[PDB]
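Some notes on the structure that comes next.
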Amino acid sequence: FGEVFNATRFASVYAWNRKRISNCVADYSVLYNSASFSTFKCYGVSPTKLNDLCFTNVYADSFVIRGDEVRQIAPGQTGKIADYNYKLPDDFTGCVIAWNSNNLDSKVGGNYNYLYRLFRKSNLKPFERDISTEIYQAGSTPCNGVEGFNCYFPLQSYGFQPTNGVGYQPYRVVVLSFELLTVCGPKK
Amino acid sequence: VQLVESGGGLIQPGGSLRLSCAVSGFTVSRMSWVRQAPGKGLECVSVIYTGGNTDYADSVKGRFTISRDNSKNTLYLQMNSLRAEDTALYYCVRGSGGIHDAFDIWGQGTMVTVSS
Amino acid sequence: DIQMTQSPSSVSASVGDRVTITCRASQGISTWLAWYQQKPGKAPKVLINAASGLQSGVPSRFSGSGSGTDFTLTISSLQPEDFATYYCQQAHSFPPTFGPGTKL
């Protein structure tokens, strides 16, 4: 989980990085006991009992989303960000964690580091990175000539300033999911 | 939030006028120019895009230079080919937005007269 | 420019009643209109999100369906803020062109 809190610049929602977790001793006790984390919801089973559970593989994603959009990520639930950027599959047996970083990601003079996907033709697949800067959000006219009207760059700027409120403030977020078809371990 | 402009005034025809408007509350992205005739309805005309693509209506096609400054957040418009049809209230609005061509955050603008 | 007409071209004082805004297609406009509210001495603002796909970020009082030649919308009730000049804009193609407009 060292990379989970050691990335100075988190991945933007459209470009969500994927990391692989395996062959190690899990510390969900660290997750719900650290007490610095702002949010902790694990849909698959009660988070405390998860330490006993053993799985073949683990998958994790780190991205920064606004406080307003944190509610959007859920299995069977979405939002404008979830529909075109990142969303949760109907069966998720892991957890969703959020930690606010007001000082780290709200620099003075504007933040050009983070941008968010705004337009897609249809709902994207869960766990799908449409990182490609595909344009052509128009239809009647080819987008090649100009962004005259419907045509637009589907990537938009999420500028940040210290005055931004909690919903405006960037909240770092991670998601966890497991499957067995090598990750667990009792101790004491 | 509030876009501020200067240089809107009566001028003799041919004079070169630079119109400056200030982006407020957001990182510089898009600016559009819309003109309203005094005691008459407004009419959309010249626009610029964040992509650097440019659209000018037949009223200002090839006659208006539209630009913004990322460093100073000051929008640059240079008056060229002064004509009776274009002169009137001038407004700097967001260039485009929404699902389709939507401008929402506006400023006071600079009403412009032309005469002797 | 574009050729369309907006009604009611003339508006008498509207008291305790629904107000209707209408315009007619020139480019086969479908869900391509943005409604406007303006106060004199102030910058004009959109009265709706234009509902190109769905109406949003607007009080439900102004709701209408624009497609084909029908671009009509209704206002729930008269208000001091609702006492406001209204206009329409061409949306599908360049240049966007404003409809005649009406004031209260």
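Chain A is numbered as in Swiss-Prot; shown residues: 338-518, 523-529, in order.
Cβ coordinates are placed from backbone N, Cα and C, and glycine is handled just like the others.
In the three-state DSSP scheme, A:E484 (mutagenesis position) falls into the coil class. Per Swiss-Prot, mutagenesis A:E484 to D is noted as: Increased replication in human TMEM106B overexpressing cells.
With a cut-off of 8 Å between CB atoms and residues at least 6 apart in sequence, the same chain places A:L452, A:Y453, A:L455 near A:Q493 (mutagenesis position), listed in sequence order. Among the mutagenesis experiments that Swiss-Prot reports, A:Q493 to N is described with the note: Reduced host ACE2-binding affinity in vitro.
Per Swiss-Prot, natural variant A:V445 to P is noted as: In strain: Omicron/XBB.1.5, Omicron/EG.5.1. Every protein chain considered, the tally of other Cβ atoms within 10 Å of the Cβ of A:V445 (variant position) stands at 8.
Among the natural variants in Swiss-Prot is A:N460 to K, noted as: In strain: Omicron/BA.2.75, Omicron/BQ.1.1, Omicron/XBB.1.5, Omicron/EG.5.1. Under the DSSP three-state reduction, A:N460 (variant position) is assigned to coil, being neither helix nor strand. Sequence-distant contacts of A:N460 (variant position), defined as residues of its own chain at least six apart whose C-beta falls under 8 angstroms from its C-beta, comprise A:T415, A:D420, A:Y421, A:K424.
For the naturally occurring variant A:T478 to K, Swiss-Prot gives the following note: In strain: Delta/B.1.617.2, Omicron/BA.1, Omicron/BA.2, Omicron/BA.2.12.1, Omicron/BA.2.75, Omicron/BA.4, Omicron/BA.5, Omicron/BQ.1.1, Omicron/XBB.1.5, Omicron/EG.5.1. In this structure, A:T478 (variant position) belongs to neither helix nor strand by DSSP; it is coil.
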Is any of the recorded positions A:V445, A:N460, A:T478, A:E484 near chain B, in the sense of a CB under 8 A from one of its CBs, and if so which? A:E484
Among all the protein chains here, how many other CB atoms are within 10 A of the CB of A:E484 (mutagenesis position)? 23
